[PDB]
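Have a look at the structure below before the remarks.
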Amino acid sequence: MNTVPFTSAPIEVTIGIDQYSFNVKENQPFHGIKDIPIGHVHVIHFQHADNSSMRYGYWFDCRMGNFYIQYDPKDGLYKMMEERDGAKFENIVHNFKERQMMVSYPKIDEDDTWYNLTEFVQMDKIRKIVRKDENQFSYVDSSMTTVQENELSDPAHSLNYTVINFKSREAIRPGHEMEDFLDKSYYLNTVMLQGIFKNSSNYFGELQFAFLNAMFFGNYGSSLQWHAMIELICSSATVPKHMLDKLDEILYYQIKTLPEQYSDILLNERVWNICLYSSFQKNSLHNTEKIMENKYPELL
Amino acid sequence: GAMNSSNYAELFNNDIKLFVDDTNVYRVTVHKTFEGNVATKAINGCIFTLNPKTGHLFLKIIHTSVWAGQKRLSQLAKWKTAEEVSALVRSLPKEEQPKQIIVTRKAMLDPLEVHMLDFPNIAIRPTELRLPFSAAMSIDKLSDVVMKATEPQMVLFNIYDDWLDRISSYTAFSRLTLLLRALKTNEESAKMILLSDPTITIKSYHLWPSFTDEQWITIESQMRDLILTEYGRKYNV
């Protein structure tokens, strides 16, 4: 179990850790989150009481270092930082526990939700989408735009998701125009899986990361990227059986976890109706189809 | 974006543009089989690719052999259209390639766009206009060359004959679409009007009769009258 201490909490803010969250009052003696499960990525995120715009947060993995949160009154936001003095860090953590000023990561033992949402997400790939290589953790927020969005302005602050575009030379072999556009198997399996992602697990990891970013920060380009990667699979006639079954589980836990009130902006009607009912893989997503119908029949 | 009544005069500026109409690419007759089931028999069709400014028509004849052994032919016809239009652009010298292609049916956008990926500066546009180019096979010389074809074949025509020697593109296009609108709404009447007077002939190198200016006015009025009458009939107005 690991800890992320907070220096203080000077401004009223809703703090989230993975799928959980807490209201913290201005200058409430709050000083960290303890018992954070080792072995997965995690995200700590924020929304100030005064600005219900700009949700922001930090992706991290406690194996990669000792991290803590400090409010910066110049930039006006909670910043993640790394303590290199391992002793100085265990000192701070132990005293805050002794004084019991930390909340416990509230994981129910039956619950595999966070595992299921992050199964293929690896800190090393996150740092290639959010390039900021002096930190071991990754900042994301509501307003950050993607590389694909930028092409159609500041690259230091871009989400460098893999660009997918169904009407591009990449996607379409000369001479197989109609074939490749109606059956994206080539694009998925040769270009994207064998070529760029190397394996299904990296592909799933980016897909999962894009979803979490859309869910936790309402990041719109991330929502676009999650749908594109679903659509590329569902629009391929030839997909490894292990990918289809795993995709059904991935999407199930994402749909399960989404806030009911947000289905309108986070779920693209066209993509889902095409994937569940019209695509080659209509019949390969039984669990995802069953939960979508029972929870969002309106969108369909 | 889309082409409509507002931005109609753009057709006659000096940016090269082509209309593509695929309505007559895949043509069938429907008939009963011995066992009483219904079956189709394809006949030859054509892509109608027209430069509205100059009258140049690139009539790409689609021979029934293209369909042999193929499934989902109505869908395939859109991609074959896009394949052929793309090949036509590639065959033209650079300074003759269009800056825009306007497709008359929105279902053609994705196929053309995919086939034109090599030409990112050629804009593929839909239109909201209800253009009557499906009636192109009501022009006798065009229907004749299509039905006689024994192989794939491109035939070039000026669809305006020599009108531009005396009128502007705008007017020429308005006359063409009026003629075709009429042929589309009542082909028998329309053709009666055009040929009633046996002393007005069609030049060997033309599609339409050699009307004088005054006679074109009478013709255009007769086509307008025809079109309005058929409207009252369709709707009981």
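Residue numbers in this text run from 1 along the chain shown.
Header lists the method as X-ray crystallography, 1.8 Å.
Using N, Cα and C of the backbone, Cβ positions are placed for all residues, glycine too.
Around B:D21 (mutagenesis position), taking its Cβ as the centre, 22 other Cβ atoms fall within 10 Å, counting all chains. Taken residue by residue with DSSP, B:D21 (mutagenesis position) is part of a strand. For B:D21 to N (Swiss-Prot position 1853), Swiss-Prot lists a mutagenesis experiment annotated as follows: Reduced growth at 30 degrees Celsius. Strongly reduced growth at 16 degrees Celsius.
Counting only same-chain residues at least 6 apart in sequence, those with a Cβ under 8 Å from the Cβ of B:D22 (mutagenesis position) are B:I47, B:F48, B:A77, B:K78, B:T81, B:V103, B:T104, B:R105, B:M108. Looking at Swiss-Prot, you'll find the mutagenesis B:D22 to N (Swiss-Prot position 1854) noted as follows: Reduced growth at 30 degrees Celsius. Strongly reduced growth at 16 degrees Celsius.
Sequence-distant contacts of B:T23 (mutagenesis position), defined as residues of its own chain at least six apart whose C-beta falls under 8 angstroms from its C-beta, comprise B:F48, B:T104, B:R105, B:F133, B:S134. Here the residue is the original one, while Swiss-Prot reports the published mutagenesis B:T23 to A (Swiss-Prot position 1855) with the comment Reduced growth at 30 degrees Celsius. Strongly reduced growth at 16 degrees Celsius.
For B:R105 to K (Swiss-Prot position 1937), Swiss-Prot lists a mutagenesis experiment annotated as follows: Severely impaired growth. Reduced growth at 30 degrees Celsius. Strongly reduced growth at 16 degrees Celsius. In the structure as shown, the Cβ atom of B:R105 (mutagenesis position) sits within 10 Å of 17 other Cβ atoms.
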